[PDB]
Amino acid sequence: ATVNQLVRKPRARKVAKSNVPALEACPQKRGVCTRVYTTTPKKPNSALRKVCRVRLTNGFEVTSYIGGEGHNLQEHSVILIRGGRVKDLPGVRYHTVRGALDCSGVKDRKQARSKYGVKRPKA
Amino acid sequence: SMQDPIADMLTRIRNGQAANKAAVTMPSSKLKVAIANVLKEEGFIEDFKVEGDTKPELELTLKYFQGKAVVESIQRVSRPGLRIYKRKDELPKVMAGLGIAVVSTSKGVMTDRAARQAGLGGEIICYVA
Amino acid sequence: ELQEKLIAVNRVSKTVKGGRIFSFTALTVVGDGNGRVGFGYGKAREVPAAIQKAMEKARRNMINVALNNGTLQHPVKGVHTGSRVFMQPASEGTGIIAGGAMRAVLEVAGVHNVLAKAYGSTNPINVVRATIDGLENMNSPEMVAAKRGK
Amino acid sequence: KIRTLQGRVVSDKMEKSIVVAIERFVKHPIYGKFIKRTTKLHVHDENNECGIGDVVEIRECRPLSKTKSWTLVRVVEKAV
Amino acid sequence: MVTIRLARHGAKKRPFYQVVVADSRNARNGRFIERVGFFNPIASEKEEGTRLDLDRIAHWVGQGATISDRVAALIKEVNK
Amino acid sequence: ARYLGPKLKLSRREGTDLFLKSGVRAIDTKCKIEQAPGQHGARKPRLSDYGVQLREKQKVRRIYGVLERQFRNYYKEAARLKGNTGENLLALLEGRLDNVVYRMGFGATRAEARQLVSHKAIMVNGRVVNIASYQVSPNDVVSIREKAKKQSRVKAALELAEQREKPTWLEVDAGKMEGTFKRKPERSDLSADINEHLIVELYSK
RNA sequence: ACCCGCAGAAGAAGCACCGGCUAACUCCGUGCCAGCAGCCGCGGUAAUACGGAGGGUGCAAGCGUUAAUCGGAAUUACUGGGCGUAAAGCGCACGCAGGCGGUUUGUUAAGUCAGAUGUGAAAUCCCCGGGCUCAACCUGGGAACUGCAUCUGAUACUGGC
RNA sequence: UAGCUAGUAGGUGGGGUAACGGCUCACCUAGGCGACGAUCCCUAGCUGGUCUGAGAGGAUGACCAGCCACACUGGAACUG
């Protein structure tokens, strides 16, 4: 550029990939879950993947991702929703937390028990 | 036009070396001559002459040792908008000491070696190797 | 007297049918650990041939490094396309300083008291051409009857 | 030493005081070069020797009036 | 106006106290212009007990600084 | 906890006894000595070659009884006060109180020498020391506390002092259970199985 | 505090990871399905990648996960970027305010630099040392805040005249 | 979002404050301000400082020191 430029203005910079406005700047929110659907994934693989429609207890409505040895969800029973990157399906931003509210853990685990939910003690 | 003395003097010399010229000519001034008066002291030139009275021209003869080249870098680095000003220790050690810096001081145009010996600082005009 | 080293190996990309080609590329270096270096690139079928074409190129060239106080005689620029390399001297009793891939070339030249910046492509087969453009741009005077230094 | 400035008269439409414009240098926000900046202020005068285009010398005093702290010292150069 | 007083020399629950010269107004944190020894209220049979600095006090003896109740026995705990 | 499980595994990974569980003649003990672990072998990939320095760091960590977080701090101290970092670090871990109690023959192994420090049996310059990280310097005097000098595991460690290389930089006498650290180790005067030209090339992460 | 007893090894070890980068791996179940990952990718009967299982790798009283903000991005180029084409030169010319302008001798000392005074606390990163078992906390001076004001100077260069 | 404007702009009296000044009650004239973004609208505690780094800045405002306002709210006054 020419040596007199960049007067009375700073440089513009880029935003750090913020994408989850229904969370109100919080790490998580509650949602009731209303419908479940199936979506065709990208790149050639013998696979199909699932999504759920979620109304949030803060007046929003979005589509969220589901997995962890399949799904356990049911209408209006209440679950948690947070940000999670995919990749796994196109056009999606949100993820479902396991071992919390109506959402189950993973049945019978011997390692990695601090991830994706594990059964409660007794007996 | 003669709008800038340094964007003339250094450019004529740097391009004159790419032409393998023994000597190069320019419109003369007491600033261009004060720089030649340092280049001769540090051994870069073997001669310079000023001729023309009321339209004076400066012609300086580069001191070659064997075949080609006499300057391994000849840059201004400073700008007319904001010039490079340095305090009495802040004088640059050009090409890690294989070159020199030329300084404008209240005691005239001199080397960073001579400015440091005089306890002076000022404005940098040339960075030379 | 003599130091030898392997820097890089890569298979040729080409899908040729059907399958891929069996050609490989290699990059090796030779030096003395005292002030000299040479380099070689080679292309042939499978690594045990490609590495030998690279060694036989590296064993056919040798350039001197200009040294003073055990470090570079001056800071120097050397360029090949996207590899815009600048090499500069370091402090007394030093070696890290050098790391990454530049360590592999300075290890056969013998001088880890040298700092580098690539200002673009660090691609090993191309940056090695820019460093030796810098070694051809090293000054050895041949000027001490008029100019200061040494 | 006294606290003084010089500047040009730019409006003489008031009952006693005058309006004067002074110039100063300020640094470019990244390239550090000095560039020129105007300051336009009211100046205290009770003698009425000058009008627009004239250049005057001014001194900084005690506060003289609401937002006025500078007084006219002398005329330095007349327009034409 | 300065008085000879104490200042806290860190160490949790373990009082060593630095002896300092300061004006006896406003907050007691800092405000001291010179250090003149250590009160050392926790030393017992050690060759490094209660200490003075006979040069740093030399402007402040006699009338030079005020003496406070806190240090009125310092001259008999030091050697001497 | 302090290592846990069998220590002799480290001596099988070399094919040479690594001075582990040593007693009396330190030979045989029907422990599978000089035999390789496992059965698949054999026939193994020949490193990255970057892994060669990570394995060389492993040897020094297992021998001198230190973890990565502390090894990085010893490298930072060794990269100072002249000489190369590889030689300086290999002499800096030699200056540990737990290693000096082992070189003075009061422990047959570094695990039982480190036990004397962890159980506060060790004295340095008339002060009792409970830290194994304690730095031993030129002319420092190290001894066993007077009512612990007669404990028999220290007397059983003297059986190795007549078999090992006498450390040229320190001097000791079991008739008083007292020794002195004379000088800082030099690589011309102490030879090791550690590759000193590899442990300099670290970090690199 | 600091030291000394009674009880009996008495109450005290996990967390992530095991296809590749990435050290650790093999044996069954499934058979392009179902499940898995940071990215590349895995899966049709020999799956080290899914479930199951023994051991192993790395960290350890912690180990993994994550949110925001920086950083690699010399991928907003002050340090340190471009505009024939891949992304950018106004349709074009004129011009008020701004930016920029030959040369020498006087003169001024604003800008620049020099000799000093005053200050930038506690700290920063760093060099050397101290009060307490180490350390915090507290230090006690260096290195330093390269600016801002005043005093006393220099006049080449830039600007004023 | 490009215009804003009768303490707005200069002047004359007498008050007020510890003190300069419209701070204040009353006159006499028609000026003054805006691209360094005035006006209009939204939103808000913050500097020395921190993390990263050759250096600098977007964001942040703990420490260790400073610093604007509030005590339901909208506001006022005395004592000092």
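In chain C, numbers come from Swiss-Prot; the residues present are 10-159, in order.
Quick check of the header: electron microscopy, 17.0 Å.
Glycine is treated like the rest: Cβ placed from N, Cα and C.
Taken verbatim from Swiss-Prot:
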type	residues	note
DOMAIN	C:11-74	domain 'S5 DRBM'
VARIANT	C:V21 to E	In strain: SPCR7; spectinomycin resistant. Not a ram mutation
VARIANT	C:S22 to P	In strain: SPCR13 and SPCR15; spectinomycin resistant. Not a ram mutation
VARIANT	C:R112 to G	In strain: NEA-314; neamycin resistant
VARIANT	C:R112 to S	In strain: NEA-319; neamycin resistant
VARIANT	C:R112 to L	In strain: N-421 and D-1023; suppresses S12 streptomycin-dependence
VARIANT	C:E151 to S	In strain: B
Quiz item: If one measures from the C-alpha of C:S22 (variant position) to the C-alpha of C:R112 (variant position), what distance in angstrom results, rounded to a whole number?
Solution: 28
Self-check item: Distance from C:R112 (variant position) back to C:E151 (variant position), taken between C-alpha atoms, in Å
Solution: 31
Quiz prompt | Where C:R112 (variant position) sits in the secondary structure, as DSSP reduces it to three classes | solution = helix
Self-check item: Near-B candidates in C:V21, C:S22, C:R112, C:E151, the variant positions, by Cβ under 8 Å
Solution: C:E151
Practice problem: For C:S22 (variant position), just give me the three-state DSSP call. | Solution: coil
Quiz item: So how many other Cβ atoms are close to C:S22 (variant position), meaning within 10 Å of its Cβ?
Solution: 8
Quiz item: How many neighbouring Cβ atoms, not counting its own, are there within 10 Å of the Cβ of C:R112 (variant position)?
Solution: 16
Exercise. Taking the Cβ of C:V21 (variant position) as the reference point, list residues of the same chain whose Cβ is under 8 angstroms away and which are at least six residues distant in sequence.
Key: C:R29, C:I30, C:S32, C:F33, C:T34, C:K52
Quiz item: What is the three-state DSSP composition of the domain 'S5 DRBM' (C:11-74), stated as helix, strand and coil residue counts?
Solution: 12 helix, 32 strand, 20 coil
Practice problem: Would you count the other C-beta atoms found within 10 angstroms of the C-beta of C:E151 (variant position) for me? | Solution: 11
